[PDB]
Amino acid sequence: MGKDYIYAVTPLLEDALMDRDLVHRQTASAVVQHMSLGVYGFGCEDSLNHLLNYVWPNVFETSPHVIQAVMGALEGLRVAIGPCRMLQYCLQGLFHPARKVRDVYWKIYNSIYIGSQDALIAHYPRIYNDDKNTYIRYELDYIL
Amino acid sequence: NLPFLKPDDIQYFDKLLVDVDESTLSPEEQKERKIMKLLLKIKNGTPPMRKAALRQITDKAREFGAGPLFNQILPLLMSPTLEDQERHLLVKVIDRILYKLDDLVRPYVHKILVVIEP
Amino acid sequence: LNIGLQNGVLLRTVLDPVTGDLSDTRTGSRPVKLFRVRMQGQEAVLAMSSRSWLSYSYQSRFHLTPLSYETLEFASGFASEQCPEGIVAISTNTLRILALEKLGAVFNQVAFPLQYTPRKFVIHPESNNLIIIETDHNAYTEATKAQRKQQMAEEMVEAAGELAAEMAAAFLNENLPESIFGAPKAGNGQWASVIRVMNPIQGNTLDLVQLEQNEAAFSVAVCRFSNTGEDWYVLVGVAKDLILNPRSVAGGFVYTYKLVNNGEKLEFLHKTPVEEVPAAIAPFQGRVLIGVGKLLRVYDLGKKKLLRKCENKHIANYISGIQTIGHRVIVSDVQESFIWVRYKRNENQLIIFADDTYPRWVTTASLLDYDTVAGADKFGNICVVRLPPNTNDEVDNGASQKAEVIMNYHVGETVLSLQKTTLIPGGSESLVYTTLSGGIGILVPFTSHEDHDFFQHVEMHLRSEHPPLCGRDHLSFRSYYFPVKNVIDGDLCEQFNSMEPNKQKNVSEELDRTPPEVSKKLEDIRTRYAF
Amino acid sequence: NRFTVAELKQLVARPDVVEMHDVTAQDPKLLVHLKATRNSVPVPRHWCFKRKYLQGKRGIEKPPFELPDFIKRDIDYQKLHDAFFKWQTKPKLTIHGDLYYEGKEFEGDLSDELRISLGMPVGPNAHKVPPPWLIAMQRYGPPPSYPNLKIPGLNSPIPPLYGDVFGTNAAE
Amino acid sequence: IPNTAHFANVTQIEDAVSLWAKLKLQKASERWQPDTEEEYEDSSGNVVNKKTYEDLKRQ
Amino acid sequence: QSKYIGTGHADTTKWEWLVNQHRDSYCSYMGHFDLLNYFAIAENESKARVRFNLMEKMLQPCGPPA
Amino acid sequence: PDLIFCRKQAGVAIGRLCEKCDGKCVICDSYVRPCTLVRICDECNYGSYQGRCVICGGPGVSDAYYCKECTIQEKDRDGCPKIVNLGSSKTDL
Amino acid sequence: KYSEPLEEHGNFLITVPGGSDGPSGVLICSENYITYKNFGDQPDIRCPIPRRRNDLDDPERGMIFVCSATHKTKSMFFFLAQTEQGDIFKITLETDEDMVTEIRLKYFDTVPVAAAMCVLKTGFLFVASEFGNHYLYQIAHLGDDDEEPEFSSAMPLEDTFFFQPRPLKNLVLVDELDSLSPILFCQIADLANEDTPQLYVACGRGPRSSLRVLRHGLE
């Protein structure tokens, strides 16, 4: 029933997902994760993207009890949004110089990999070919 | 840092409790008797610390002696103190020993046949 | 019981002690007469009208198709020695006893053999003649095959024998058809290509143009030129050493033919070269818009070569398609989604206006509306997207203005051709798409929100009532790549007629409608949008 | 032991989105290639900031959540669903990749009220009532910045003018 | 050198000139793609740009 | 064995990422039907031919330092 | 409070739960809309392990299910969902 | 229990039926080499692929069987192996009941590319086309034990047995299943005088590729 009325509750969750406190963040992430699974494939991806825009920056949290509230949200958004956009977000930092920045990006990538293992195959970019190997997957650029 | 001992395992509990030096002064391959205490570590101890004993004995049953190995493994489970999980662990250990000691299990056929039958 | 009126209208209703549920349809504009026939052991209704139709139940489906034959005056069921089970139709001064062996099907096939893998069509409205291309990697050309056979014979004649010379001559003179021996493993890059121009009325190949053992073909079009006259000019693409895996092409060319013989020939006017393998062509306001590699160039009539009237090298990875809107060109990249660029004629500049977000491996596209364009993918999905309503075509990492996918979902096969057309005169035109597994398909838009909600509830109920026999969930096998949106899975929404009776009654009561009423509602869409 | 900020920025074919801190990674070319995605979304601005994006501007001065008019404008029978599910306004927020920054929120026609306050009367039926800025346009000529603008009296006829519309742009 | 966003993290001279040169107007977005092909022959010759054909047809 | 095979971690090399990419991108080629009947039309080979080619390419594709 | 699981080869053994731990899923730990039934491995129903709760680890009173928010996420397709860790191992009080 | 490398990467695996109905063993079919290997006290047996004589392709390509099949007679078990070209070979076997001795192959016929072949009883073989129409052929002749050259693995050589492709002799296409796949392009239009626009679909694959006008009606 959330698909019938989900755009009117988006700002109410966005204002709570802001940098307000350390306990008002798990609640918004849980609301998003329990609404995405409920509006799975019903045609409400717009508001889901609106909420994900805010839910993504909260990934950088050192609270051991506050990461799971965002990790579950990401694991729900991967399975209710499709890796074509979640991996698109998570691709920019897959090799970031920070040792504590890849620790979260690789974890989110693993969480988005076991789910939709072959679904994300037609979602990666065209890794250009270096002179030391054959990186480009030229076996998918046919015209037939 | 294994857990506490128990009076029911006093058959071979002289390794971590007494000065049972099998390598200092003892018969040949007496350390296999301490392996029975290691079997206690498989029974009394942690899950990984218990499975490590079986994983080590799997690569050491061929260099332990079939006679003493059987004489120490069969009475360990023949006693009435073999609990359900203890019985399962003893069965797994005997199966691993048989898979390691294939031809060596022939002379001990009169033992297990008298133990596994009841 | 079915009654047809004077016109093409005819109404059929189930039988009962009193009148029951009834529906109507046109088969029309002619005297709708009815006759009884014996087919498949049961009875069937032959409707004599402007289009002779046959209706009967089969496989739990009320198959109602038109008869592939001319109209007649009367009909009867003839079952005798010459025709144990057939229909004798009395036409205007003639009696034809005919029998059909088709049990269940919607489309009857008329086949025509070919030479290589076809990859494009062309509509010649002046003559209604089709212009197709055939191509295949690791193949041999006609003249190339002849030269190879002659060389093999000359090499075999270098033996001592020379007693077996007649055997070599016979081996070089025989002709084993490709259908019997397949085709030789003609090298790793040895390409074969040809262009054909035929008429669909028969198997009359009006014209054929072969090519060398390395020349290729990947696109064709039949357009006019504002500079030249009204003479229809064909433009065909060709590759040269387009070795794939690893991708290493050598060049490309565009052959301009004058469409000689009024549709049965073609004069080789100019072979305009290019440093990239072309993959598209289309008249952009009276100009050949060819997308070579990652550069879209609008060319005009060239007496010796296609003149680069305009160019734009802002293609993402590879221009594997193009569209012809009235004022914009919705190019279709081969690594990303579509980009609806604008070709300012006053400025004479092709600027990439708006791209998309998802990396859709576009394979086929079609302007479903003035701005909402649909397309297929390379994995099997299908996505129809449109730009926002307020988007001025002068303003502009991604383009200045961006659009989003409207309705996307997994299909099951690559939709090589998603054309917005009417499959049956009488209903609104739907998007008919092909597939890489032979199974054709249709996508019909809704008209009332009530029917939309009803179909959505039916699909949501059947997704838990009838589980897929493969073992995977329905949404996993329908949204395998992208989440479904505004697209009810008709493959499962109509698969309730072959379910358990108790489950059918439960699904009907949960939907607040009778099981027969639910079946009638589910078939109304297929009857108003299909044959 | 790695490429400099200039060598690793010139060897790449798209240094427009190059970052100084990114050149010290384990694979700078790989990171530069991945950052060159078509329409992806980079890391947020809180990568290196140690303020957590909330301690700096901790003094928020704004309402917590303004009640949207999509649902606010027995509880209600013929107006509850007819105002929230019928007279609903679509929330217009960011589209794809507006990743929340630290602040991210702090950074010929005239109106009737201005015409009433300026002392200009309403438009008559068939007469000449120009604004006082139209006399300078009738004396000096049309403005070169907007040649397609039409004014009543000079380019547009007097019977045009309707209400507060004292001008119309006619693009050719 | 014009103030471009790509030259933000740059802090040098020679490097600045190399960026202003290499990142200048490359082959992409050329001079409107000139292809005149004047009617001086009507059957051959199309290399005349937007200015060559103009001067050929003026006189 | 099957703990996390398919993806590396915080300091995964680019080559070791592309190797898993190709090794899990061919399984969607040898198993999926549209992306297997589409490659046998371009290369003009049978299903068994293309499948054996893809299987043999799983030894060390993408350019192996072997 | 990070609970561990067996995650072995899911055999043909159905799940169970205690009188108090029967509603929530063995993994999702929620009482909202159970979707599918949980299972166990071969070392989860063997002698003393016959009919044991997957959460309480004691007596079984029902069948172990998964939450609808945990089955749609393909979480049920993992190994044995038995709640066992270093503390909740076989040799536990 | 058994582990043994192979000289060539075996594309398929076929089981020699063991027990009373012949000995057991693997029937691997690598690139241009069929190797039968019964585990135990039985040596392996390799046999080259009898490619067609006077070919026109790259000779450095070892043809591999693109399909397989079998039948269950009283004691004569067959293997209708479809080579890469389409020449269905009736690869029989002969041994001393304890160790393989030879594998006599022969060009039984030449059908299209076999993606699936069901050599069932009642004299029927289902030649499923990898791309295009499928066939259900009736085995009229005996298939094996004819005047064709019995190619075995005991006869040494130095140069595969280039046998000429014989026409359909040991089989007859009883039925032709009209498989409209794989479709390559479609266009809906009423090119003819029919009020209902037909659907012109270019489909097939190379030589079997063709065009087809689909008319929405009962033929």
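By Swiss-Prot numbering, chain G shows 6-98, in order.
Technique stated in the header: electron microscopy, 7.1 Å.
Heads up, the Cβ atoms here are built off N, Cα and C, so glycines get one too.
These features come from Swiss-Prot:
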type	residues	note
BINDING	G:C11, G:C46, G:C49, G:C85	Zn(2+) 1 binding site
BINDING	G:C23, G:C26, G:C58, G:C61	Zn(2+) 2 binding site
BINDING	G:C30, G:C33, G:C72, G:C75	Zn(2+) 3 binding site
MUTAGEN	G:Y36 to C	No apparent effect on cell growth, localization of SF3B1 protein or formation of nuclear speckles. Alters the structure of the presumed branchpoint (BP) adenosine binding pocket within the splicing factor SF3B complex which may lead to decreased binding affinity and thus affect pre-mRNA splicing
MUTAGEN	G:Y36 to E, S or A	Alters the structure of the presumed branchpoint (BP) adenosine binding pocket within the splicing factor SF3B complex which may lead to decreased binding affinity and thus affect pre-mRNA splicing
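For G:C23 (Zn(2+) 2 binding site), the count of additional Cβ atoms within 10 Å of its Cβ stands at 17 [all protein chains shown].
Cα to Cα, G:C49 (Zn(2+) 1 binding site) and G:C26 (Zn(2+) 2 binding site) are separated by 17 Å. Around G:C33 (Zn(2+) 3 binding site), taking its Cβ as the centre, 22 other Cβ atoms fall within 10 Å, counting all chains. Of all Cβ atoms in the protein chains displayed, 19 besides its own lie within 10 Å of the Cβ of G:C11 (Zn(2+) 1 binding site). Its Cβ placed at the centre, G:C49 (Zn(2+) 1 binding site) has 22 other Cβ atoms within 10 Å. If you take the C-beta of G:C58 (Zn(2+) 2 binding site) and look for same-chain residues 6 or more apart in sequence within under 8 angstroms, you find G:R21, G:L22, G:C23, G:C26, G:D27, G:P64, G:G65, G:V66, G:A69. Within 10 Å of the Cα of G:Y36 (mutagenesis position), the following binding-site residues from the list G:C30, G:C61, G:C72 place their own Cα: G:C30, G:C72. Packing around G:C61 (Zn(2+) 2 binding site) is summarised by its Cβ count: 17 other Cβ atoms lie within 10 angstroms of its Cβ, all protein chains included. Here the candidates are the binding-site residues G:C11, G:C72, G:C75. The one whose C-alpha lies nearest to that of G:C61 (Zn(2+) 2 binding site) is G:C11. G:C75 (Zn(2+) 3 binding site) carries a helical DSSP state (H, G or I). Same-chain residues at least 6 positions away in sequence with a Cβ under 8 Å from that of G:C30 (Zn(2+) 3 binding site) are, in sequence order, G:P39, G:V43, G:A69, G:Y70, G:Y71, G:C72, G:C75.
Cβ proximity to the Zn(2+) 1 site centre (mean Cβ of G:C11, G:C46, G:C49, G:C85, cutoff 8 Å) flags the following additional same-chain residues: G:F10, G:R12, G:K13, G:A15, G:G16, G:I45, G:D47, G:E48, G:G84, G:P86, G:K87, G:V89.
In three-state terms derived from DSSP, G:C61 (Zn(2+) 2 binding site) belongs to neither a helical nor a strand segment and is classed as coil.
Cβ crowding, taken as the number of other Cβ atoms within 10 Å, peaks at G:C75 among the binding-site residues G:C46, G:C75. With the fewest other Cβ atoms inside 10 Å of its Cβ, the least crowded of the binding-site residues G:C26, G:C72, G:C85 in this structure is G:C26.
Summarising the environment of G:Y36 (mutagenesis position), the number of other Cβ atoms within 10 Å of its Cβ, over all protein chains shown, is 11. The Zn(2+) 2 site is defined by G:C23, G:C26, G:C58, G:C61, and by the 8 Å test on Cβ atoms against their centroid, the other residues of the chain that qualify are G:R21, G:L22, G:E24, G:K25, G:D27, G:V59, G:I60, G:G62, G:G63, G:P64, G:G65, G:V66. Each residue in G:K29, G:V31, G:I32, G:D34, G:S35, G:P39, G:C40, G:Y70, G:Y71, G:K73, G:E74, G:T76, G:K80 lies on the same chain as G:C30, G:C33, G:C72, G:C75 and has a C-beta within 8 Å of the C-beta centroid of that Zn(2+) 3 site, without being one of the site residues. Less than 8 angstroms from a Cβ of chain D: among the recorded positions G:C11, G:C33, G:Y36, G:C46, G:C72, G:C75, that describes none of them.
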